[PDB]
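Everything below concerns the one structure shown next.
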Amino acid sequence: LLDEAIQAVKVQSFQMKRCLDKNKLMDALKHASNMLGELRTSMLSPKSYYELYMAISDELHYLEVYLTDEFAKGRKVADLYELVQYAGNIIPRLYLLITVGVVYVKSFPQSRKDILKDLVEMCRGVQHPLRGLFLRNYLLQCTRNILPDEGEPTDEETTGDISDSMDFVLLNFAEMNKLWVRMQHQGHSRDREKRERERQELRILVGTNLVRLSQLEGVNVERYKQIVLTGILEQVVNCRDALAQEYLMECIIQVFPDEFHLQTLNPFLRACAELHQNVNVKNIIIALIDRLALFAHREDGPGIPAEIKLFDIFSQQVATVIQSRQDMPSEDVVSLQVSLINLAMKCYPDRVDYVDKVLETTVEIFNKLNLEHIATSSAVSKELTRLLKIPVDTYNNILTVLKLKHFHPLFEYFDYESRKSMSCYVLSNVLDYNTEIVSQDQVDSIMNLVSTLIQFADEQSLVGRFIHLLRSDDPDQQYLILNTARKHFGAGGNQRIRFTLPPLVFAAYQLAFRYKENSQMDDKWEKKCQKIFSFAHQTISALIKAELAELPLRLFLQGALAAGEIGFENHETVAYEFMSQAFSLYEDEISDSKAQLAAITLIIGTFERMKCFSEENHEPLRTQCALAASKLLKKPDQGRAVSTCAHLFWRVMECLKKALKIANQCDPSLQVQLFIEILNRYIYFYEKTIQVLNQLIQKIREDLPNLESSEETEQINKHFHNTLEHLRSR
Amino acid sequence: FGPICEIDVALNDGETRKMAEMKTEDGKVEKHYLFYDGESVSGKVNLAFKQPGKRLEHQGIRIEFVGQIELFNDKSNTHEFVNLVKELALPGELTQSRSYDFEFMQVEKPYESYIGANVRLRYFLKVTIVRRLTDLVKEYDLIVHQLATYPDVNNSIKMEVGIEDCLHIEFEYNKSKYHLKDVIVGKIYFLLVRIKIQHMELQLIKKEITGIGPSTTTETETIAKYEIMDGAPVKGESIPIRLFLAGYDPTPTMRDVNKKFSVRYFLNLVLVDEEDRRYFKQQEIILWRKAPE
Amino acid sequence: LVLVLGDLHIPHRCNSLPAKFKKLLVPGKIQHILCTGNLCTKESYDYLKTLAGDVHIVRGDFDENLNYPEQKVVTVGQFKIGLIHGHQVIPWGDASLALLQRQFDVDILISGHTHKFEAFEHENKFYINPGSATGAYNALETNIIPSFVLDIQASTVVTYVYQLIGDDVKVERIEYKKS
């Protein structure tokens, strides 16, 4: 029954307009009353009446502009007030009485205040839910700008003011709100979900009106308060419907501007406390302090007045809002803490104790919240994941994240994968913004932040970042860091410490390389190193206990390097002692010959750069690496060992002879290349035994050709030759 | 040949008069000269002469002022309550056209010329040219209205009627003696509801009463069908009423107009539920003609 | 363009690259990346993975990823390029590295392990020791300067060494062609 109601309107408005052109208003008034007789239907859906609402609201708008020009130039048909009050059908009457009425406001501003007051009393003549609203909404359109105001020109024949405007439209509004509640209670009990979807359809009908209330600008901060605020608040407490308040309580703070909200939080939060229990409170209060942040953010305006300290009240009153809330999921509660943290960050970025207290209160929120150990699968996790991110990202200094007092007490409820990864997110962030020199105010807490992280390659990454993050310029507290890192890093176990202890050794290296500069400053410089070296050695011994072979060799070596490079007293036997210690692990523990090579070769590279040892323990290990040379299994490395043992005689012919015999102790191609090395070993010490060159140079020429030509001798056949071209030192 | 004489009656004051009009049967309306109580009736009765040569044997011409009422469509039940007579011509002969002026004294006109359902009250000038066999009668009707004023007392009617344990209302009417251009103002005050009223209203029934004694005829006629609270309200709601009487044009009350009939005007509150049950209450108003002051 | 580097020591001796180097090591420009080793983490190599794909690295002593080779020999363009990490050089300091070149039949060598930048030519064969792109610390050498090196067209390789001196990046450039 939707369509033909619109069409029969158009048939009768056709006879209306042809009577509007023929100066037959009354026949057109007869033609319109037949058309307006259609609009009384209740057999339509709330969308069907609304599309039929603007249907005649253009047709009578032809009749509306019909009566206006007639009165303007002097064709004033008098007494039009009761002229449209004849028949017994009120939608023919009142829709015509709207058009005449807003004309009789226009044509008689001496009856402006009267007819604005009178027709809304006549608008009480029908209490139907559907058809009164579309009447009352069309009222607002015809009474848009005709409402009286201080903002009106100076002609002494008008009646009414802004108060006559605001009260009458609230008298429109107070009708229209319960009419939305009268939508909730019309029809059978089978269409209530058909209602409440169509209740959300026609909810913006009354939503037109407070927009018209918002366009008033002569209303000040007080004139809104004691009338227009409470005259909106009255429908809030007296709607008696849950789906009523949801569109409306936003639309107050949505449409009425910023300066109206400032002191008036306290009753509006009491009005939020006055809401029904069944409502979605969540989308409200986030949008509530949406504008106050926007009033804080905006330039070229008033901004937040510091007298209404929003911090001291929103913490209290929106708590009292949840104190009025009875049966809510708790993720709605800390979605306010999403705001209550964040708003404190923007209003007082400077203030220490304010943002210190809210999280402390939020811990004291969770001190009462009898909840489980916070896993990942719930929705309360990801919001809490969002919460602690706002310190670590959005703090000015990210050291102030670490300077937070009650920080780590919040950190205790999390899940095993989360509590590590957020600290990993913390340890990434305190690195990714690169911080400088650190002191004991934030040293220990970070070590307690990794205490949330230990009790992987990322752990391999972050810890090597961590002492690179916890390197400082204080000498001995940084040593106690290297203690208390490792003492904490011993609490992790063994599987991660196999990677992460050598950076602490590398720290302890660089600590000694930080301790090596203060020779002008302090004379206790030598004492710390061997203490730290033993502390490194015990860290090595921890890795010895952690069943690692190839690494603590080098950590002994680079330790013996770090022993050998400093020169603090009694390092050399430790240098040699650990060299021996490592050599002992080499000759005992390490089994693979190639790594044993890679040990014993780099051992000589350490032993050459030990240029650090005196000969009285060198020549022991020079014999012992020659013993370790005999500990080797394959030939050439051992030949390469004794070749390099001649550099440990740096003997001359002694070493050469030994190497020669060893190279003679064995694929003949693989032999003779080493004789060229033996030549170049001789050549090297020749460039510092004259005919042993000339003996061996001719000696290579006879075992050079006697072989199969393959892909590998040919480069070596050249490698023989240019060596003799190198021997051209002229 | 047709008629020989026609009576034409023109008033001496046939210009400064109107007194509105209405009405008659088959939708017709009577507009005549409007008279009131105590006014004199002065005029001229003119005879129309059309055929020259014929001489008219007459034995008397007079005019009777008639104030009469008509009831039950029979000739013998007619009663002329006021009859003043002016003689016009002596028994003689007639040659040309002749006019007859007439001017009586105090013309008491006790009630309104009012035409109801079975009752017509009328005033007319009855001229009687008496001839040998049949007489000439010309009926020139004259409307007369009854003027009562704004009374000293016009009381607030009020009553809390309704249905026991189904509907409690409280009706009210501010006046009782209304005039014909008054406005009908009242209020309704709900107290209790149990039945599901849809939308219903107010009735205006004009009760003209005919018959004397045990023989009394009662006819049903309803002029208007107004509205009400237009719904099924609960406690705390009322119904504002603005009703104009000018859209119906009623006559005055004039109870027991001249010992044979009356006319009265009543209000009925009928309220209709979804099963269309009819629930009524009868209350009279009084009407009387407000004169243009 | 061919990126040359070595001895990252992440997280071993250092952790923080020059951001000056990070912007000069934006991906897309270089074709090949040649590190000596001692990267000490996969993610130190996986940073280099972002820069380019054509990468070949050999094993260092602190390469705890023990699957990199001992040496590497490759030919692209007209150059026959060999590479070592430099720890198997005994002793570090010298002519003796040219003896390593004689084993492998190359014309461009890369060494490392001393963490200083140097690159040079002898016996008409080239040798690289690019130093540490991280500025990874050296045992014997306390003061450390970061530098990465990065162009074979045809018988001619253009060599840009991007060093970190002062407060900017001091790029040096010498030319060497296949003779």
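Residues displayed in chain C correspond, in order, to Swiss-Prot positions 2-95, 97-152, 154-182.
Every residue gets a Cβ built from N, Cα and C, even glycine.
What Swiss-Prot records for this protein:
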MUTAGEN   C:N39 to D  Decreases interaction with VPS35
MUTAGEN   C:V90 to D  Decreases interaction with VPS35
MUTAGEN   C:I91 to S  Disrupts interaction with VPS35
MUTAGEN   C:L152 to E  Disrupts interaction with ANKRD27
Near-A candidates in C:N39, C:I91, C:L152, the mutagenesis positions, by Cβ under 8 Å: C:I91
Where C:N39 (mutagenesis position) sits in the secondary structure, as DSSP reduces it to three classes: coil
Tertiary neighbours of C:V90 (mutagenesis position) (same chain, Cβ under 8 Å, six or more apart): C:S98, C:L99, C:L102, C:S113, C:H115
Euclidean distance between Cα atoms of C:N39 (mutagenesis position) and C:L152 (mutagenesis position), Å: 19
Mutagenesis positions: C:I91, C:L152 - member with fewest neighbouring CB atoms within 10 Å: C:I91
Alpha-carbon distance [C:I91 (mutagenesis position); C:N39 (mutagenesis position)] in Å: 18
